[PDB]
Structure formats: structure tokens, C-alpha cells
Amino acid sequence: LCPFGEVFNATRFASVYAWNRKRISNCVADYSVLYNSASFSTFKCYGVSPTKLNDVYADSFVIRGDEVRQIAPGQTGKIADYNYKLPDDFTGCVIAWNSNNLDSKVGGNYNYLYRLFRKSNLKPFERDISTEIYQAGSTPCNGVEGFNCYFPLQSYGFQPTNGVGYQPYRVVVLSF
Amino acid sequence: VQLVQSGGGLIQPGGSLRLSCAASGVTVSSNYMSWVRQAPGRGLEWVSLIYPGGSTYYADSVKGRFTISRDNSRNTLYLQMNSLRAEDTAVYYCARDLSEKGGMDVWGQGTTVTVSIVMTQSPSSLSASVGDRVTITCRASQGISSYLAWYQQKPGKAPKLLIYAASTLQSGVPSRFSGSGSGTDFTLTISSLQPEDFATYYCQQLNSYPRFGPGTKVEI
């Protein structure tokens, strides 16, 4: 009785720089709950058919609206390149639902972060939770914040008033 | 026997988006497949049918922009959506149309798309206590004989057939659900509201293109 619903219904999700992989093993669960809660703004399956499921990794993170399109084979952008990369030959399913009511708050929610500065693109399924001052300039930073010496992370600032593409979405990626 | 449908997301107006809908127990090219959307705040709205023989139809507000199709090789119905606008924001279901012989009995789960003869129903909203008896009515402008169905849709979940052919109960439905009428006036009775029965109920004509009524909501 696999805990798919512990991933989905977690009362808290994480950041895309620090996404949570939960390995499911020693179990058998239907993927019924995916295709039975009609309340998902996106559900795509690559390399497999979503009917042929029932006859191993759950990754959960929060991003904003018009970049869930990046959590897919072959897409690129600030997320696919520096936060959560998903390979071009993915065999799994991407599940995403608006979380405005839960990850937004008045005056802005700056608890969810993403990686703005990274010198090279991530490998597929790679993770980088490094907080080293990114050198933008020609002068060494010596780990000190300032000009050309930037904390490579950036807050989302999820506010309920945001346009629909700038609203917080919860994403679950089941890789097979 | 499911319909799992896939793809959706956001898109700025003008863009295009291709919904899919894979079936398991049914053969897509052998049935009447159809798309229904529920706009936020509105009720159910038929989008487009595809006949088993290949004919295609659409509602006025989507004709020329949308293209229903199917791939017999992987048994999947598609909805091709171009020239999208804000009014195309709705939850998009795919459903098997048995028509006058069974309604839309097999529905997919929703896929929220976010763009940045009149049927009548009365009451529009009603509160009833658990174990009450509830009768909602549906009215037709032209006489449609007994060709009319009923569906419950609970908030968030896909619709569900109850009665088709005015009086025939869909297999797997509690006996408390019952319905009668012919001509232009139709009723749905719940003999004893059990807490699960709290939702909104539509009628639909089963002759024409699927045409749903406004909807009557039950609540406490």
C-alpha cells in the first residue's frame, strides 16, 4: 500500500533547488489516485501509457505557473537548467496542480526558492543545494556577498494577487 | 475500463494545446467520443462529438478553433485547441457517448486548462437535511419524449451518470435515485439523502448534441 498519498498530500512541499525524492519500494499501489482526482491542472506521461500502468521515484517541489511546462523531456529554462532537470527520454509522469491557496500569502511568501545563478546546466535528475556565492565578475568573492558576488538562490515571492502564471504550483514527478 | 486523459497546463491567449484521453475498456474508433468542459462558475458545456464513422461536430463557440480526432493505433481521443482565449478556461473531460441508449456513462478525470432547444432546471440551489427526500425538476422547451439523462458532479470530481432515458437507472447507482417524466417536464427524486448525495445535478438531452441544463446544487 504504497504511500503515494504521502507525497501528494504532504502538508509541505519543498523547494526546487532542494527537491525531495522519496523512494518507494516494497509495495504495490495503483496509480488510481492520479487519474481519479480530476483536480490536477496537468498530467503528462512520457515513455508509457497512463492506462497501462497497473498491469520508482516520487519527486515533489513547488514552482510557479508558466514553468511547469519546463518539468518535461526536452524543455529548458531557469528550472530545467539549474533546479530540476528531467531527461529527454523520460519514462514517467508529470503531475502538477495550482497551490495558490496554500503556498501564497498576503505581502508575499518568500519561503520557496529557486536557483537563479549556476554556471552550467544540471544533468538529468541532478541536484544542487549549494549556497556558495556565485562569482559574476572578474574579482574573487572570497565567499562574501556584494557586487558581482551573489547568493545564487532567489525567492519566489508567491502572493495570492499574482497572475496565474506567477502563482505557486505543486509538482510531483514519478519516474519509472 | 477507464479513460485516463493527459496534458493541460497554462497558456497565454492565442496559443495552442492538444489534450489527449487514453481508454482501456472501450474502443475509441467504435464509440461516440465527446468532450465536455465546465467553465469556472458555469455548468457543464458540450464541446465536440466524434461519431464512430468519423463525423465531427462542435459547439458554436469553438468551431474553427478546435479539432477533435483519434488515433486507432494507440486507442486515444484527442482535442486539438488553437486560437484559445480566456473563455476556453475550464475543466475538460472526455466522455463516452452511448447517446439515447445510455448517456455519457464513462468519463475521464478532469484536465484544467487555464488561459490568461433550451434545457431548464429548477431549483437552482437547495438545502436539505440528511435523510430528506429531494425532488429536482428539469424542463424542455420542445418535446423530447423521454430522451433525457441525469448526472451528479461533486465539487472537483468528474460527472457521473444517474438516470438515462428519463427513467432507466444506470447500473451501479443507489436505488434512492429515481426519475420520471415525458414530454417537456422531468424530475429526479432522491428518496433519502445520504451524505454522499451532496452535489450538483444536471439534465442533458440525449437526441441532439449533448445539451446540459443549468444545474441544481444540493448542500446543507
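Note that chain A is numbered according to Swiss-Prot, with residues 335-389, 395-515 shown in order.
So how was this one determined? The header says X-ray crystallography, 2.9 Å.
Cβ atoms here come from the backbone N, Cα and C positions, even for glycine.
These come from Swiss-Prot:
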- A:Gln493 to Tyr: Reduced host ACE2-binding affinity in vitro (MUTAGEN)
- A:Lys444 to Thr: In strain: Omicron/BQ.1.1 (VARIANT)
- A:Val445 to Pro: In strain: Omicron/XBB.1.5, Omicron/EG.5.1 (VARIANT)
- A:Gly446 to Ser: In strain: Omicron/BA.1, Omicron/BA.2.75, Omicron/XBB.1.5, Omicron/EG.5.1 (VARIANT)
- A:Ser477 to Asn: In strain: 20A.EU2, Iota/B.1.526, Omicron/BA.1, Omicron/BA.2, Omicron/BA.2.12.1, Omicron/BA.2.75, Omicron/BA.4, Omicron/BA.5, Omicron/BQ.1.1, Omicron/XBB.1.5, Omicron/EG.5.1 (VARIANT)
- A:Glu484 to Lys: In strain: Beta/B.1.351, Eta/B.1.525, Theta/P.3, Iota/B.1.526, B.1.1.318, Gamma/P.1, Zeta/P.2 and Mu/B.1.621; May enhance affinity to human ACE2 receptor (VARIANT)
- A:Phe490 to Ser: In strain: Lambda/C.37, Omicron/BQ.1.1, Omicron/XBB.1.5, Omicron/EG.5.1 (VARIANT)
- A:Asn501 to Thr: In strain: 19B/501T (VARIANT)
A:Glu484 (variant position) CB neighbourhood, other CB atoms within 10 A: 9
Which variant positions sit within 10 Å of A:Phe490 (variant position) - Cα, from A:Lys444, A:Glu484, A:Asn501: A:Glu484
A:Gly446 (variant position) versus recorded positions A:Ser477, A:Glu484, A:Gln493, A:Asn501 - nearest by Cα: A:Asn501
For A:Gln493 (mutagenesis position): DSSP state (helix, strand, coil): strand
Length in angstrom of the chain break flanked by A:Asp389 and A:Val395 (5 residues not modelled, CA to CA): 15
Local backbone state of A:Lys444 (variant position), from DSSP in three classes: coil
Rounded inter-Cα distance in Å - A:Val445 (variant position), A:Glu484 (variant position): 29
Cα-nearest neighbour of A:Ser477 (variant position) within the listed recorded positions, A:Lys444, A:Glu484, A:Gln493, A:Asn501: A:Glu484
Around the Cβ of A:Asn501 (variant position), the count of other Cβ atoms that are within 10 Å: 17
Integer Cα-Cα distance in angstrom, A:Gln493 (mutagenesis position) to A:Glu484 (variant position): 14
